[PDB]
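Note sheet for the following structure.
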Number of protein chains: 2
Amino acid sequence: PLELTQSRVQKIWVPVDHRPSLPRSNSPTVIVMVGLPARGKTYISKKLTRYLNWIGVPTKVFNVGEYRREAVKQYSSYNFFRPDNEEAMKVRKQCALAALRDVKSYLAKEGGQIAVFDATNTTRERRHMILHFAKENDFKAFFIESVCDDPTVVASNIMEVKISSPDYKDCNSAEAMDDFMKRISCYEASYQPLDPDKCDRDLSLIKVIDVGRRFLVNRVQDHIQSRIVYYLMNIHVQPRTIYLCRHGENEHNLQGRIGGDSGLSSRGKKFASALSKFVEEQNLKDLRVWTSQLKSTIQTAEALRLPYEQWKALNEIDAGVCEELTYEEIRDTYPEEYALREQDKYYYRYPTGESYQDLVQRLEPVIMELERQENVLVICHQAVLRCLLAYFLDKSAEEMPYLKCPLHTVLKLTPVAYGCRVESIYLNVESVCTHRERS
Amino acid sequence: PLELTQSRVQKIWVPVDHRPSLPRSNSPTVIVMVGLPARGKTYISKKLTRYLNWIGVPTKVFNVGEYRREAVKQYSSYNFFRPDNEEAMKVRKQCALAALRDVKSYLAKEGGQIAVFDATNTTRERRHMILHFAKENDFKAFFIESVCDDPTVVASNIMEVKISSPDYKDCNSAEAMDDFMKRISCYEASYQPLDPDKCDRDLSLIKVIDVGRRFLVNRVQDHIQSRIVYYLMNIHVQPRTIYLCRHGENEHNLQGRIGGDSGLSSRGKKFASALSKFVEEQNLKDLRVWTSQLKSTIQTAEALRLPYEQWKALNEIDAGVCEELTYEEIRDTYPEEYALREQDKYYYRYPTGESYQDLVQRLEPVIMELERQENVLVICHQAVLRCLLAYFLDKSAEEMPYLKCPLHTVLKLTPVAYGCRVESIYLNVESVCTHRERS
Ligand SMILES: N#Cc1c(N)n(Cc2ccccc2)c2ccc(Oc3ccc(NC(=O)CN)cc3)cc12
Ligand SMILES: N#Cc1c(N)n(Cc2ccccc2)c2ccc(Oc3ccc(NC(=O)CN)cc3)cc12
Ligand SMILES: O=P(O)(O)OC[C@H]1O[C@](O)(CO)[C@@H](O)[C@@H]1O
Ligand SMILES: O=P(O)(O)OC[C@H]1O[C@](O)(CO)[C@@H](O)[C@@H]1O
C-alpha cells in the first residue's frame, strides 16, 4: 500500500496510477475596476494582471473601451459619452455585456482564474448587474475603486497616457485634453462611489484614495484578495530606476560549469570596476544595492564601495545533483534529465534541486520589496535575472527560461506609461556566453 | 583586490578584515495601541509581537496596566479609573511615562526594533504626548486602533480574559463583569477615535473595525508597517484546530541518516493508518491537509483518503553536503562543521545547505496561510515542526532547534485566551528517537 511514483519533469510524488481497463478523467474571481476616467484604473488593471500572471494565477484584463473602439470604428468626441446619447449608451452597454460574455468564457472554459473588468462601473446599477453576472456564474466579485480629486494628478494622467490614446490620433495635445475633460464630466453626475458603510457593506472591496495615500478595505474573503491588497499597499507611483545585472564573470563560467560558489575571474573583476564607474556616472541621490549570498555577486558589489544587502532568495537556481557540472557532463551522466529539461525548461526540476517555477516562488518577496523601493541595483545570476525580467517585461512562463541576460551588461528599467522602458548597457568587458537557445 | 572570507557558522561571504594595529568598532518603531477596554488591544499586541519576534524583528509589549498593578498593590474597583480621581489619574500618567521610559531604553539601548505601547491611548492629548516622545527619540510611530460597538463581543472578552485578570482575584464572575462595564464607561466620555480624514491625516495608522471585518489604512510608510497590515488582514478570531505532526517513520530514520527522500518504514505505514483513525475520530466538518514535497509526508497523507496540498516550503531543512549521512559520519568527515552546529544550532548553516534561520524565512508564507485557515493538519519534518511550533508556542531562536517533536505524535493546537493550548497525542506506534539534546 501507499505506492507512489516520482513525476519525471517536476519530480512530484504521485500515487501510482494503474488506470482500470476503461481509464476515466477554487471559484474564479471577477475583479471590478471602479472610478471616473483618468483615475489609473487601466494602470492598476495592467500592473496587477502582470503580477498575478507571474506568480502563476492566470489573469486577463477585459477593457470595455477596447470593445467600443472595435464596435465603433472612428472616435470623434466626448459627445459619444453624453448621458443623452441614446444610441451610444446602447452601444456602450452592448460592449460591456460582450466583455462580460468573454469574462464567462475565460473563467469557465479557458482555465482563467482572475478576470479584471476594466471599466468605469461608476453606477450602482452597472455594479448590481456585474454582481448578478458573478452570482449566476459562481464567480467571486472583488471591487477596486480609485478615488482622486487632485486636478494636477488628473491633468498629468491625460498628458501621459490619454492624449496618446488611439481615440486622439487626429487631435493635437490641447484638443485631446479639452475633449477628455468634457468626457470625464459626462460621468460625474451619475457617479455613485463605493459605500462600504451602508450600501456596499457586504461587498469585498478596496478603495485606493489619493493615489495610494489611504485605503478602505472591506470584507477580504480569501488569499488572492489579501495578496492584491498587500501588493497595492507596496507599489507606488514615485519616479525611480531599477538596474539589474549578473555578477562579473566567475571561474565556473570559464569552465562552462553550472551552480557552485566560485569567485570572479580577472574579467569579472574588470566588470566590477566598470560597474562602479557606471553607477557613479548615473548620479543617483540614493541607491540600494542587493546581492545574492553567493561570492561572485558580493565581490561585484564590493567594487562599488556602497552599502549592500545579501538576499538568499537571489541565489542562483539550485541544480541539485547537477551542481558544479558542465552541460556536456550533464548530457553524458544524466541524458534523460538533460532531454526532459530541454523539453520543459520552466517546470523541469533538477533532482534534489529547483525549477524556474520554484525560483518565482522564492523571488516573490524580492519583487514585493523592489516595488516598495526607489533606485535599486540588483546583482544576481542568469536564471534569477530571467525570472525578475519576466516580471518587469510581462514575459510568460514559456519564454522566461530563454530570456537573454548576458554577462557584463546592465539592464536599466524605467517605469513609464503602463510598462517598463528597458535600456541595455554593455560595460565593454569581455566574458564567455552562457546563453543556450531552445532545441 | 575584493578579498572575501566565508564566516564559519552562517557561511556568509564577508570582506577579509585585516584590522589595523588599533582595531576600531533603520529607525525603531513605537506601535501605539488605541481603543476602549475589552477591544482586543492586548490580544493584538501579544499576537503581533509573537509573529514579529519569530520572523526576527526584536519586539516587546509595554502594557501600562502591568506598571499600574506594580505601583498600586491591590485593585479594589472601577473607582480607580474615575475621571474625577485626581490621585489615581496622576498615578496612571506616571505609569504610562515609566512604560515610555522603558520603551526608550528598549529601542535605543537594548537592540529592540519594535515597542508595542499597549494602553487605551483614547485621547488626542495622550497620543500627542506619545508622538512628541517618538519625534524627540527619532522613533517612528504606527497606530493600531480597535473599534467595536457590539455588546456581545465586549461581554465575551470580559468573560474570556477580563474576569480571570489578577485585578478580579477576590471577585466572582458577576461582580467582575459589572465592575469592568463601569470601568469601560470611565473612558467613553474622553474617547477621541483616530480621525485619518482631518486630525490624524499625517499619522501612520490602521483602524481595525468590527473585529477585522473592515480596515482603514492610512500612510503606510515602510516594510514592517505593510507586513503588520497584511498580517492583521490574514488572522481571524474564528474557532479552529491546528494539528501538526511529522511523516510516519522512514527508512533513513531507521539508519540514523539525515535528509534524503526515503519512504515510510513498516512502522511509519502503521502510524499513517493510526493517523487516519485519529483524524476520523476528531469529526471535523472540513479539514485542510498539508504536506511537504518529500515522499514520507505524502505517503502519510495518502493513508488519510483526504485531499492534500504539497508545499515545497514544508520540505525538511537542507543539510547541503551532509545530506543522507548519519550524525556519526558527519562528526568523522566534518568534525569542525559538527562542533560549529552544536555551539550555534539556530544560526549554523550547513555547507550548500540551510540554517533554522533560513527555515523561518521559508516558512513565513506557511504561517500566513495557517493564520487564514481554520482546521489544518500539517504533516512535515522535525526541523520544520520545531520552527512552526516555536511560532505558535512563542519560543525563542535559541530554544527552537531543541524543541521535542517526536515521531508518531500529533500536536493539537487550540487558540484560546492570548495563547495556544497544546495537547500531545501519541498514536501508539513504535519508532526510533531522532531528538538530540544540547552539549
Ligand atoms: N487617481 C489616480 C491615478 C493616476 N492618475 N495614476 C496614473 C499615474 C501614472 C504614473 C505616475 C503617476 C500616476 C494612478 C496610478 C495608480 C493608482 O493606484 C494606486 C496608486 C498607489 C498605490 N499604493 C501606494 O502608493 C502605497 N505605497 C496603489 C494603487 C492611481 C492612479
Ligand atoms: N473589539 C474587539 C476584539 C475582541 N473582543 N477580541 C478578543 C477575542 C478573542 C477571541 C475570540 C474573539 C475575540 C479581539 C481580538 C482581535 C481583534 O483584532 C483583530 C481581529 C481580526 C482581524 N482580522 C481579520 O479577522 C481579517 N481576516 C485583525 C485584528 C479584535 C478583538
Ligand atoms: O537555465 P539555464 O539556461 O541552464 O541557466 C541557469 C544556469 O546559468 C548559470 O547561472 C551560469 O551558466 C548557472 O549557474 C545556472 O545553472
Ligand atoms: O536539527 P536537527 O536536530 O539535526 O534535526 C533535523 C534533522 O532531523 C531529521 O528530520 C531526522 O533526523 C533530518 O532529516 C534533519 O536533518
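Note that chain A is numbered according to Swiss-Prot, with residues 2-26, 33-446 shown in order.
Per the header of the entry, the method used was X-ray crystallography, 2.5 Å.
Using N, Cα and C of the backbone, Cβ positions are placed for all residues, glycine too.
Swiss-Prot has this to say about the protein:
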- A:42-50, A:164-169, A:345-348, A:389-393, A:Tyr425: ATP binding site (BINDING)
- A:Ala45 to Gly: 20-fold decrease in Km for ATP and 3-fold decrease in Km for fructose-6 phsphate (MUTAGEN)
- A:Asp125: active site (ACT_SITE)
- A:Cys155: active site (ACT_SITE)
- A:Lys169 to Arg, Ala or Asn: Loss of activity (MUTAGEN)
- A:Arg253, A:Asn260, A:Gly266, A:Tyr334, A:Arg348, A:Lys352, A:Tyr363, A:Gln389, A:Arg393: beta-D-fructose 2,6-bisphosphate binding site (BINDING)
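The structure, with features from Swiss-Prot marked on it.
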residue	record	CB count, 10 Å
A:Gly42	ATP binding site	24
A:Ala45	mutagenesis position	23
A:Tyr50	ATP binding site	17
A:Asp125	active site	23
A:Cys155	active site	20
A:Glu167	ATP binding site	14
A:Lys169	mutagenesis position	22
A:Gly266	beta-D-fructose 2,6-bisphosphate binding site	21
A:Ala390	ATP binding site	22
A:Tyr425	ATP binding site	14
Cβ packing number for A:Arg253 (beta-D-fructose 2,6-bisphosphate binding site), 10 Å threshold: 29
Site diameter for beta-D-fructose 2,6-bisphosphate, Å, by largest Cα distance between A:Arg253, A:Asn260, A:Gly266, A:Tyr334, A:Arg348, A:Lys352, A:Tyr363, A:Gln389, A:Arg393: 23
Reduced DSSP assignment, A:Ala45 (mutagenesis position): coil
Spatially closest candidate among A:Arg348, A:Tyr363, A:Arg393, the listed binding-site residues, to A:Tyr50 (ATP binding site) (Cα to Cα): A:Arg393
Gap of 6 residues [A:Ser26 to A:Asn33], endpoint C-alpha distance in angstrom: 19
Distance-selected binding-site residues near ligand 1 (C-beta under 6 Å), from A:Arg46, A:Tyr50, A:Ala390: A:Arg46, A:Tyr50
Conformational class of A:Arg253 (beta-D-fructose 2,6-bisphosphate binding site) under the three-state DSSP mapping: strand
Contacting recorded positions for ligand 3, chosen from A:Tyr50, A:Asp125, A:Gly266, A:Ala390, A:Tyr425 when the Cβ sits under 6 angstroms of any of its atoms: A:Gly266, A:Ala390
Integer Cα-Cα distance in angstrom, A:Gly42 (ATP binding site) to A:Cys155 (active site): 9
Close in space, distant in sequence - A:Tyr363 (beta-D-fructose 2,6-bisphosphate binding site), Cβ under 8 Å, 6 or more apart: A:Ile324, A:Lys352, A:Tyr353, A:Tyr354, A:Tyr355, A:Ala390, A:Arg393, A:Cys394, A:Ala404, A:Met407, A:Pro408
Top Cα neighbour of A:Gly266 (beta-D-fructose 2,6-bisphosphate binding site) in the set of recorded positions A:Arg46, A:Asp125, A:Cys155, A:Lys169, A:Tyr425: A:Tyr425
In sequence order, the recorded positions (A:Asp125, A:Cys155, A:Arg253) whose C-alpha falls within 10 A of A:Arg46 (ATP binding site): A:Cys155
A:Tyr425 (ATP binding site) versus A:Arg348 (beta-D-fructose 2,6-bisphosphate binding site) - Cα distance in angstrom: 34
Nearest of the recorded positions (A:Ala45, A:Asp125, A:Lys169) to A:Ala346 (ATP binding site) - Cα to Cα: A:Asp125
Cα proximity to A:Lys169 (mutagenesis position), best match among recorded positions A:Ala45, A:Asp125, A:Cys155, A:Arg253, A:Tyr425: A:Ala45
Rounded Cα separation (Å) that holds between A:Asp125 (active site) and A:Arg253 (beta-D-fructose 2,6-bisphosphate binding site): 37
Around the Cβ of A:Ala346 (ATP binding site), the count of other Cβ atoms that are within 10 Å: 12
